Amino acid sequence: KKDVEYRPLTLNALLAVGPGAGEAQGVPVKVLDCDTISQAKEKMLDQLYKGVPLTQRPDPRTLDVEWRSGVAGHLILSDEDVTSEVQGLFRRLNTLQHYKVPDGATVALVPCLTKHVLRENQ
C-alpha cells in the first residue's frame with residue numbers, strides 16, 4: 001500500500017463552545033489530508049486530551065465540528081454528515097480533503113449544539 005497522496009496539514013485547534021468561541025487559544029495540531037473527521041478529532045483533541053482513551057474520545061457525530069476553512073467559510077463537519085445517507089455508496093467518513101481545507105485551517109467544536117446542515121427545502 002503506497003499511500004502518500006495525503007498532506008500532513010496544520011490545523012488550528014479551537015472550540016466554538018462560547019467564552020472562547022473563536023478566541024480561546026488556537027493550537028497548531030497536525031493532521032492528514034486523508035484523515036477522517038473522527039481521526040482529526042482525535043489528533044486535535046490529543047494535545048489537550050492527552051491520555052484520553054478511545055471510548056472517551058467523542059465522535060464528531062455527537063458533537064459538531066464547525067470547520068472554519070476560512071476560504072469556504074465554515075461548515076459543520078461530521079464523520080458522516082452528507083455521507084450519513086445510507087442508501088448505497090454514500091456511507092463514507094469525511095476527510096478534510098472533502099472540504100479541501102488549506103494548511104492552517106481552523107476547527108471549532110461544539111458539544112452538539114448546532115448541526116446546521118442541509119435542510120429539506122424546495
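All residue numbers here begin at 1 and follow the chain in the order shown.
The backbone N, Cα and C atoms fix where each Cβ goes, and this holds for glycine too.
For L75 (mutagenesis position), the same-chain residues that are 6 or more apart in sequence and have a Cβ closer than 8 Å to its Cβ are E66, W67, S69, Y99. In three-state terms derived from DSSP, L75 (mutagenesis position) belongs to an extended strand segment. Listed in Swiss-Prot as a mutagenesis experiment, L75 to F or P (Swiss-Prot position 1815) is described as follows: Abolishes interaction with RAC1 and RND1.
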